[PDB]
Every structure is written in C-alpha cells, then in structure tokens.
Amino acid sequence: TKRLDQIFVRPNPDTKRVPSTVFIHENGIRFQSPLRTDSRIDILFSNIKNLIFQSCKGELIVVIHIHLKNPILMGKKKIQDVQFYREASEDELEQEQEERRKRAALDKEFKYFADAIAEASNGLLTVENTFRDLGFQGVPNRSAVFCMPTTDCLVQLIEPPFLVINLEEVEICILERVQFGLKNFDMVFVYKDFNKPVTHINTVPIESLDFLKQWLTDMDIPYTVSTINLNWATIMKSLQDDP
C-alpha cells in the first residue's frame, strides 16, 4: 500500500500534534483526524477538486493540499480543505548543506506521494504545483503571506483559512486602490457564481502590479483597474438581482 508516513494533518486549530500516515486505497485516501475522537477520515478521489503539491522552498513546511468538491466532516466541522505537511526543521557550512539536502529529500518524498495519488485516481486527478517565481505578497486574512498560482489555481496554503481560487471560475479581477503615490494596492476576485462571496487579497506590493496584470492576461482572466476601493456589498447585490 502506498503511504506517506510521519505527517501532520490540517485544519488543526488547537489540538496537540500527533504524527500520522496517509494511505492510498482503491477509490481514495484515508488518514487519522488530528482530533482524537473523530475516527478515520476517508476522502474519495472523485471528491478532490484540486490536488496540490507545494514545495517547502521559502517556507517552513512542505505541503500536499486537497481542495474538496463537497465539504467533509472533520473535527465536528464541515471543511472544504485538508492538507498534510511536515516541517523542514557539523560546521556551519555543513549544517547548511545538510539542511538543503533534507529539504530536497522532503520535496521529492511529498511530490512522489502526490503523484501516487493522481496515478491511483486513474485519470481523474492531476498534480498541480505552486510556482514560487510567480508568487506575490498579500493579505487575504490578517497577516502578510505569500500567494502562489498553479496551472489552474491561485492559492495560499500556509496560513489558515486556506485559500484556493480556481481560475476557471473567476469572472473578473478588479485591481483597486492603485494611485500615483501609493506603495501597495488591493485585488478583488469576482466569481462567475455571483452568489459566491468575492475574494479580497489586500496590500499587494505595487512593484508586483505589472507582473500580475500579465499573469492575469496569460490566464484569460479579464481585469479592470480602479483608483479606489469599490463597494462589493452593494456591487454584488446588483449582479445578483439584475443587470
């Protein structure tokens, strides 16, 4: 049985951490909930919308992240995202070379397991990889974090709540608060489903604006530039009722 040992499962808000194993079976994966009273969690391949490998490069952990089509029960909550991670951690030079070695080994181990999940899904799943070189700093929640695209998504997987935007589902991206002086701007992702709450990524370094414009265009996502922060509460209620 293909397995990934000694990992930790998230979401885990406040339970003492306990290493566990993810096992691959005929129709999906199974693993131990980080919340003790829960009993084994099974996720069917057919319920996985995105299977993401995120390298530990520039981060403290390596990640396999699963974004679900339908929410599953775990830790008494219905959740749409589950992930497995491990933390990346003689003379000073050798200590640094060893750390690089371990980090490369960690990425390879996690990438192989993600590949084994895709293989067992018989065509259903494709491993998406985050592209660090295309990533940018921004604030979807409270802290400044690093958002990265894959071939199909824009994600933020380090700081919960985890964010997975499927690019095919985006109606438009409005770039807000871009002005003469300012050193940062705000992004709003509007989904084609107008009942879906828009996604704000605030405080993106102004120095990334041109790169994101092109990336957006490369992903066939229309954008509009705004000097101010728009309404959204108002704006969406419009599109929901009628144009």
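What you see of chain A is 677-765, 788-941, where the numbers are those given in Swiss-Prot.
So this one's X-ray crystallography, 1.9 Å, going by the header.
Using N, Cα and C of the backbone, Cβ positions are placed for all residues, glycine too.
Under its mutagenesis entries, Swiss-Prot includes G836 to D with the note: In cdc68-1; induces a spt phenotype characterized by depletion of many mRNAs. Sequence-distant neighbours of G836 (mutagenesis position) (same chain, six or more apart, CB under 8 Å from its CB) are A842, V843, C845, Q854, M885, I899, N900, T901, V902, listed in sequence order.
Quoted from Swiss-Prot, the note attached to the mutagenesis of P920 to L states: In spt16-6; induces a spt phenotype characterized by depletion of many mRNAs. Cβ neighbours within 10 Å of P920 (mutagenesis position), excluding its own Cβ and spanning all shown chains: 12. DSSP assigns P920 (mutagenesis position) to coil in the three-state reduction, placing it in neither a helix nor a strand.
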